[PDB]
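Asks: This structure is in structure tokens; I'll ask about it shortly.
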Amino acid sequence: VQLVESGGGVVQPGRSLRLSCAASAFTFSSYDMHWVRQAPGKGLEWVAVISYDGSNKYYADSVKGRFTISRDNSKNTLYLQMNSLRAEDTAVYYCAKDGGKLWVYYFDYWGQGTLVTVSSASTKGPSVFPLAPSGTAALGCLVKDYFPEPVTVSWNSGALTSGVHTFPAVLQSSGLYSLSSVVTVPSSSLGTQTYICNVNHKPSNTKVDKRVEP
Amino acid sequence: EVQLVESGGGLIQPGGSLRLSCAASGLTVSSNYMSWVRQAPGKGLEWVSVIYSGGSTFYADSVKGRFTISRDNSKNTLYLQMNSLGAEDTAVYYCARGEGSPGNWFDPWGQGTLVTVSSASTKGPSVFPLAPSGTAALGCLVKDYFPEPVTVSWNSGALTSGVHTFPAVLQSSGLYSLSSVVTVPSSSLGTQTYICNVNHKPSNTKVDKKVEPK
Amino acid sequence: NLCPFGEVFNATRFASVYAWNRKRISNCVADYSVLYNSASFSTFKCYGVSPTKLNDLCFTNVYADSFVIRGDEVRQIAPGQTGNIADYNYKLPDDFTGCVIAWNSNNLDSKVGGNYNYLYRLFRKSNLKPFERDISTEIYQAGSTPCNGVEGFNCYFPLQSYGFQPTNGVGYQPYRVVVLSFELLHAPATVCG
Amino acid sequence: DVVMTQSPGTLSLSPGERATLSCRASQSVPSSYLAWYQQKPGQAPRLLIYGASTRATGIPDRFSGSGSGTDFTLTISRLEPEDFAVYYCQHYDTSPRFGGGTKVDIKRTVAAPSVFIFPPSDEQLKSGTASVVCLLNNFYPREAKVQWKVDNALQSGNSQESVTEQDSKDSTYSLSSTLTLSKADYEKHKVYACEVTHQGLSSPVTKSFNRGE
Amino acid sequence: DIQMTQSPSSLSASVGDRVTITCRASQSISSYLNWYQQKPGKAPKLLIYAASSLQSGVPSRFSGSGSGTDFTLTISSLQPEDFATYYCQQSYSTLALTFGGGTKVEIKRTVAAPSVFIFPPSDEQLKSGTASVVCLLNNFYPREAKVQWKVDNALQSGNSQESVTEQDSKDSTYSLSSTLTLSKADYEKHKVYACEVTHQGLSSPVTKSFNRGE
Ligand SMILES: *[C@@H]1O[C@H](CO)[C@@H](O)[C@H](O)[C@H]1NC(C)=O
Ligand SMILES: [Cl-]
């Protein structure tokens, strides 16, 4: 049983966005379908449910009168129209097939999920700054002031794997994100081996290579 | 002969617990809506809890999880168990029949009892005469007690006309002090005995002081 | 033939919550889909059963209870609640199986001069059992001296008026409530979806 | 959930006048849910009016409540000195709510204070402390200046004042000023005096006593 | 609304250990309690439905039990792929489905000391206006570690934001990065910039400082 989501992206407060979820390999027109979101770092929150025929719709109080659920049984796709989006709607939205082996609801299969970020900030590119070292040593890079998520950071174009630690981003008070990535190397090969971090930001189309030297 | 007589107030340290009592005559506690309403010094009225005749209980958000209302039918008495007390719980606590709703107003009310949440200790007062020299003035000085309140009467209640009992003042030592005065005709100073009755309920300290010319 | 849910939902006049009505539904085919997508509901909460699953289930009897209450009191029509309505007027069991449906009825049940026909029980010695109905108007004794059916001090009429007025805030506005219970006995079922 | 707001904060009227106290809301509230409570100084609240307009048992006729929707009023005709109190409106939505209260002060004619000075008792002196008390009795308005002079030297920093509420019968105030010294300091000086200035006095009044005399 | 309380919020267990997770309901939910496993970056998967019914394809080592208000998930023999977050989800209130806060199951390794390093804000960062001081804790266990910023021996709180990488797949050790964000005007006014660290693998708090430009 497969469930594939799409339609997620960046949206401004008060605007609209529509998510889709295509089912496969089961009788889609006979089961109920759900939407469940998960804010970054937070837990799971059931959003909405739709009947097998699409006549009955039920929503959570946090989104009622603001989101709309629908489905097309001839296309085996589930929809979620999200209007008047507030910053608290920033989450990863999953679609779930209802189990059906009980009188009540439960989710037996889930979709992979797509990110929705509600913010009046624009798609800004990152600023990468190195971290020079001052019984081994360590050096890294600092991806600061970018929006939105995510950013991919590697070392030596993917050659330096062991000893690397990329830290989760934190949403600072400026609405932008800040991310740290370090790597520990032996203190002997500091002026001989060259270290360059590879930062990539697909939402803003930014690829930065920065030298890291003591 | 309808009365709600309260007891249980006094000093309690931060984080401690205390239990207030509301003894009723003229109504059956277990048969009524019974409420607690409190009043921080110099501030307004705040409903705290209610117990339904059927047993259900409800609490204001500010005391939920810390207070517990209950009753003893054989003693026809209402109780309030207060735990985890803090500065915000320092107040006069009233009981009342009713719950401030149609056909169910707050009536009657108890006389109230003062709960003082402090780290200090209970100290009984010292009483000293204010001796007099058309009309003359005499009184009683009630010094260095804690916590509030003290009450003062004159000649066991037989003397009320012209009595002024001042609000206590907090001395720089952390103890309270007040004076009670009364004006009387100058001619009765020699042929009439004047006694002030000081009652410091937190310590059950009752002092009678004869006030004579010097 | 179809089950008569419209005789409950579309009733012109509704019962006071203390004297809540109950319609026993039997020996009919229930069309829950059209029932739940008719009017717009301000509250729709089901316990122990899903609304979409009812079309597949069969029951011995289905009960449909209806009454009017205040907006602020709709939260009390749920398993495990307490309050003047749940304790003294209409009580659901802790293991309730069914759906609670409510909608604002300000247009139907509020009057310019105030509608005092809708009442609730204010005073009762003890809490109601689940699905218990109490229609007594005996003078309530709140003291030691008996009342002998005469109102007075500590002697209260047990019922209280709502007085619905169309300009009140929604907490004070009337709401019509329908509660669907699903009784599953070891008897041959008569109501299927 | 409806927030109700009382106005004004304080009302100052002469006896016999008409007092108008308002309780307003943003949403309309049914009149049957409105109550008023009176609380005199040191006493407990007393139910005045319930159901917006129904006078409680034993409440004098001069209190009456009215209004509906967003504007509830308490009226006190023929205002009396005993009516000095704080009045609260009250209603229930999901829990009992009380307004912030309106204080009713009572104006009266200017009254000069009677001044009395009290020496410390010999009993207290044996303990090592001397309290000298100055009483200002039955005056209006509240503004008063009390000055301690010890051997004609003005004192500051060693006294505390306390004022009563308006008297429920004559609407006056009373004030007490307590001068606090050590026994050793008290025995170093002879003349103890408090000087009072008030609107009712054409010139300041001084009461004094000689220690030992 | 029905609140689901899971305990503990996290646990550390080695492979083969028997793990039990507790899930409590604010009111009786009969038996309509479902368990879910969600891997970081992946969709949740159903494990147990209706308190005790195993889902098709779920390993036998998973089992659920309980009724009313107390429920339990049990892993009889923990396996390496069983390290994820486990949510319970009540379905008694079918139109108000709620989830528990979750229980993260992680690896219980031996205790290890962090390697603390401090970094000055770069010269390329001071040219922009801002300035960030980064302190690194590298390869320690357990996650609980206190990072304290001292600027001129003054405790700092609210100017920084921490970040932790997930447990390393090689040696199961964590890491920490604290970013003390300030502006260029708030920087050159001082000289000593230190970083205090409290951890289980330290006999006394280790502190790392640098002098600007040395
Ligand atoms: C109840 O009334 C609505 C419209 O007011 C109608 O659509 C519905 O069919 C009625 N119920 C029944 C059972 O006919
Ligand atoms: Cl006192």
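Swiss-Prot numbering applies to chain C: residues 334-526, in that order.
Here the Cβ of each residue, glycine as well, is placed from N, Cα and C on the backbone.
Annotations for this protein, taken from Swiss-Prot, read as follows:
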VARIANT   C:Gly339 to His  In strain: Omicron/BA.2.75, Omicron/XBB.1.5, Omicron/EG.5.1
VARIANT   C:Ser371 to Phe  In strain: Omicron/BA.2, Omicron/BA.2.12.1, Omicron/BA.2.75, Omicron/BA.4, Omicron/BA.5, Omicron/BQ.1.1, Omicron/XBB.1.5, Omicron/EG.5.1
VARIANT   C:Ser373 to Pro  In strain: Omicron/BA.1, Omicron/BA.2, Omicron/BA.2.12.1, Omicron/BA.2.75, Omicron/BA.4, Omicron/BA.5, Omicron/BQ.1.1, Omicron/XBB.1.5, Omicron/EG.5.1
VARIANT   C:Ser375 to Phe  In strain: Omicron/BA.1, Omicron/BA.2, Omicron/BA.2.12.1, Omicron/BA.2.75, Omicron/BA.4, Omicron/BA.5, Omicron/BQ.1.1, Omicron/XBB.1.5, Omicron/EG.5.1
VARIANT   C:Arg408 to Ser  In strain: Omicron/BA.2, Omicron/BA.2.12.1, Omicron/BA.2.75, Omicron/BA.4, Omicron/BA.5, Omicron/BQ.1.1, Omicron/XBB.1.5, Omicron/EG.5.1
VARIANT   C:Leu452 to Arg  In strain: Delta/B.1.617.2, Epsilon/B.1.427/B.1.429, Kappa/B.1.617.1, Lambda/C.37, 19B/501Y, Omicron/BA.4, Omicron/BA.5, Omicron/BQ.1.1; Contributes to cellular immunity evasion and increases infectivity
VARIANT   C:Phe456 to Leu  In strain: Omicron/EG.5.1
VARIANT   C:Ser477 to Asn  In strain: 20A.EU2, Iota/B.1.526, Omicron/BA.1, Omicron/BA.2, Omicron/BA.2.12.1, Omicron/BA.2.75, Omicron/BA.4, Omicron/BA.5, Omicron/BQ.1.1, Omicron/XBB.1.5, Omicron/EG.5.1
VARIANT   C:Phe486 to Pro  In strain: Omicron/XBB.1.5, Omicron/EG.5.1
VARIANT   C:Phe490 to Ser  In strain: Lambda/C.37, Omicron/BQ.1.1, Omicron/XBB.1.5, Omicron/EG.5.1
MUTAGEN   C:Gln493 to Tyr  Reduced host ACE2-binding affinity in vitro
VARIANT   C:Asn501 to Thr  In strain: 19B/501T
MUTAGEN   C:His519 to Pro  Increased resistance to human covalescent sera neutralization
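Context for these features, please: burial, neighbours, distances.
Replies: In the shown protein chains, 12 other C-beta atoms lie within 10 A of the C-beta of C:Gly339 (variant position).
The Cβ neighbour count for C:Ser371 (variant position), using a 10 Å radius over every protein chain in view, is 12. According to its DSSP assignment, C:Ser371 (variant position) is coil.
Shown in sequence order, C:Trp436 are the residues of the chain, 6+ apart in sequence, with a C-beta less than 8 angstroms from the C-beta of C:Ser373 (variant position).
Taking the Cβ of C:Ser375 (variant position) as reference, residues of its chain lying under 8 Å away and at least six apart in sequence are, in sequence order, C:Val407, C:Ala435, C:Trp436, C:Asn437, C:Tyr508.
All chains included, 16 other C-beta atoms sit within 10 angstroms of the C-beta of C:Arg408 (variant position).
DSSP assigns C:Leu452 (variant position) to a strand.
Within the same chain, residues at least 6 positions away in sequence whose Cβ sits under 8 Å from that of C:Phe456 (variant position) are C:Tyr421, C:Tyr473, C:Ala475, C:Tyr489, C:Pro491.
The DSSP secondary structure for C:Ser477 (variant position) is coil.
Non-local contacts of C:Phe486 (variant position) by the CB criterion (under 8 A, 6+ apart in sequence, same chain) comprise C:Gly476.
If you draw a 10 Å sphere around the CB of C:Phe490 (variant position), it holds 14 other CB atoms from the protein chains shown.
The Cβ of C:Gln493 (mutagenesis position) lies under 8 Å from the Cβ of C:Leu452, C:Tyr453, C:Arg454, C:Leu455, each of these being in the same chain and 6 or more residues away along the sequence.
Around the Cβ of C:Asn501 (variant position), the same chain contributes C:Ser443, each under 8 angstroms and 6 or more positions distant in sequence.
Cβ neighbour count for C:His519 (mutagenesis position) (all protein chains, 10 Å cutoff from its Cβ): 5. According to its DSSP assignment, C:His519 (mutagenesis position) is coil.
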Asks: Enumerate in sequence order the variant positions C:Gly339, C:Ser371, C:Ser375, C:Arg408, C:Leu452, C:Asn501 whose Cβ-atom distance to ligand 1 is under 6 angstroms.
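Replies: Checking each Cβ against ligand 1, the ones under 6 Å are C:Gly339, C:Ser371.
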Asks: May I ask which of the recorded positions C:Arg408, C:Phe490, C:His519 is closest to C:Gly339 (variant position) if we compare their C-alpha atoms?
Replies: C:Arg408
Asks: C:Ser371 (variant position): which of the variant positions C:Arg408, C:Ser477, C:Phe490 is the nearest Cα neighbour?
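Replies: Closest candidate to C:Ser371 (variant position), judged by Cα separation, is C:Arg408.
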Asks: Whole-number Å only: compute the distance from the Cα of C:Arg408 (variant position) to the Cα of C:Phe490 (variant position).
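Replies: Pair distance, Cα basis, whole Å: 26 Å.
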Asks: How big is the Cα-to-Cα gap, in Å, between C:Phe490 (variant position) and C:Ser477 (variant position)?
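Replies: Rounded to the nearest whole number, the Cα-Cα distance is 16 Å.
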Asks: Which one of the variant positions (C:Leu452, C:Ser477) has its C-beta surrounded by the most other C-beta atoms within 10 angstroms?
Replies: C:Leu452
Asks: According to DSSP, folded down to helix, strand and coil, what is C:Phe490 (variant position)?
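Replies: Assignment for C:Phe490 (variant position) reads coil.
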Asks: If H, G and I count as helix, E and B as strand, and all else as coil, what does DSSP give for C:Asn501 (variant position)?
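Replies: In the DSSP reduction, C:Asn501 (variant position) maps to strand.
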Asks: How many Å separate the Cα atoms of C:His519 (mutagenesis position) and C:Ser477 (variant position)?
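Replies: Roughly 48 Å, rounded to the nearest whole number.
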